[PDB]
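Trainee: Below: one structure in structure tokens.
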Amino acid sequence: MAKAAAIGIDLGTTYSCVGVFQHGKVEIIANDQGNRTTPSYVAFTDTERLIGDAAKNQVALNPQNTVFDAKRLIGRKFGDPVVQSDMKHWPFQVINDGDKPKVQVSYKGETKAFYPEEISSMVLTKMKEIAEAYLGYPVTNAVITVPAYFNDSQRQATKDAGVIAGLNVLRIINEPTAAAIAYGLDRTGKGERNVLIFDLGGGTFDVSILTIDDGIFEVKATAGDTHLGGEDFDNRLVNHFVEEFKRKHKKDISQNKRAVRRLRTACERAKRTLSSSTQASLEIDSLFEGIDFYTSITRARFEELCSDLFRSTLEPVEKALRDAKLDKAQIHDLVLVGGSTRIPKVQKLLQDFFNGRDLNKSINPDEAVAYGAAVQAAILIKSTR
Ligand SMILES: Nc1ncnc2c1nc(Cl)n2[C@@H]1O[C@H](CO)[C@@H](O)[C@H]1O
């Protein structure tokens, strides 16, 4: 029953996803708000602790006590220059507890501090409860994914997050490996298969090259930009609309925090529409000083606004190919991961770079990692019996 069941969890920097392999198919499980992905956010309020959508929805009102980006801290020392650099951009407090970072917040009127693995365990507990509500029984066995470049300390702290969350961690697997499993790229018989995973998420960009020799995976190269993702494209749209509002009304909205946030969420939505329509409309009632902001933008203008950012995704692709000592024609498969890979210009740039090649994109890119993890969790729990 529950002991013969296992889930696959993609514990992402900005969003998390949970899947279950049953009756010959993967089911990506929708949360209680009907969403197939859940924000990796934890909010501490005057009455409760919020996780996911409810935590993301109140981030504007409670920025000091809304934790996100715990994956950027997990398994790291406080003195790490990555931690020191990132801390300058977060609205929550990061403290030092014997060279280990802790996030410090106000919860129910009291000062509390949490290890990154305790924050990630609250995200994992939520994914576990989402699976349990779908299945009708508690599931405890899980496969949890991590980036291919995570070292032993980051992998161990992720497994610790799983234990705190009440999960039996069957295995910690690499995100590009789970994505290759989702597409069945390890079941092509004999002979070495070279796979490139192009993973463009909400806040990070990763390129991974894997060799699959008779079911055995080997990471040949990892490249990317830890500070490039979908949110940079939302911000390019924000700057455009701030300049358009200034041209139409001769008023600068940039300093009004509420106006900028409402414009930001509307921009994120319009950006998503631009992946399937050639135009999107913004409909903001009383954006600033009682002025409605009803406008539109073409996909052509959006592509111009992010042109340099889209083109920059090809430098880590070339870098990974040189590190792996492989030419483009030596790559057998191209896999898309992350919601931002739905952007048509991004697909066109990657396809043209690989000389007109087909892309593996039939599985929802923001769900491919959880899909593969769910497949692996089923194989692993079956072998355990
Ligand atoms: N249809 C889409 N077109 C463009 N961007 C998208 C789309 N869906 C998501 Cl999610 N994202 C973005 O992916 C990230 C999460 O993986 C977020 O930045 C989200 O906006």
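Residue 1 is the first one shown; counting continues down the chain.
Header entry for method reads X-ray crystallography, 2.2 Å.
Keep in mind that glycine also has a Cβ here, set from the backbone N, Cα and C atoms.
Checked Swiss-Prot, it gives:
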- 12-15, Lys71, 202-204, 268-275, 339-342: ATP binding site (BINDING)
- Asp10 to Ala: Reduces affinity for ADP (MUTAGEN)
- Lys77 to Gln: No loss of acetylation and ATPase activity. Exhibits normal protein refolding activity during the early phase but exhibits defects in ubiquitin-mediated protein degradation during the later phase (MUTAGEN)
- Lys77 to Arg: Significant loss of acetylation and ATPase activity. Decreased binding to HOPX and HSP90 and increased binding to STUB1 and NAA10. Impaired capacity for protein refolding during the early phase after stress but shows normal protein degradation activity in the late phase (MUTAGEN)
- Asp199 to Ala: Reduces affinity for ADP (MUTAGEN)
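Tell me about the setting of these features in this model.
Mentor: Listed in sequence order, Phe198, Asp199, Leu200, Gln347, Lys361, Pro365 are the same-chain residues six or more apart from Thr341 (ATP binding site) with CB atoms under 8 A from its CB.
The C-beta environment of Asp10 (mutagenesis position), restricted to residues of the same chain at least 6 apart in sequence and closer than 8 Å, consists of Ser16, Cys17, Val18, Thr145, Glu175, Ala178, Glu367, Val369, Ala370, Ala373.
Its Cβ taken as reference, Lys77 (mutagenesis position) is surrounded by 13 other Cβ atoms within 10 Å in the chains shown.
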Trainee: Select, from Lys77, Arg269, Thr341, each of the recorded positions with a Cβ positioned under 6 A from at least one atom of ligand 1; if none does, say none.
Mentor: none
Trainee: Do you know which of the binding-site residues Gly12, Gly203 has the most other C-beta atoms within 10 angstroms of its C-beta?
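Mentor: Of the binding-site residues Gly12, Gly203, the highest Cβ count within 10 Å belongs to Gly12.
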Trainee: Which of the three DSSP-derived classes (helix, strand, coil) applies to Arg269 (ATP binding site)?
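Mentor: It is helical.
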Trainee: Enter the number of other CB atoms within 10 angstroms of the CB of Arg269 (ATP binding site).
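Mentor: Excluding its own Cβ, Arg269 (ATP binding site) sees 15 Cβ atoms within 10 Å.
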Trainee: Including all protein chains displayed, how many Cβ atoms other than that of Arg272 (ATP binding site) lie within 10 Å of its Cβ?
Mentor: 16
Trainee: I want to verify one value. Collapsing DSSP to three states, which class is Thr341 (ATP binding site)?
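Mentor: The residue in question, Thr341 (ATP binding site), is helix (DSSP, three-state).
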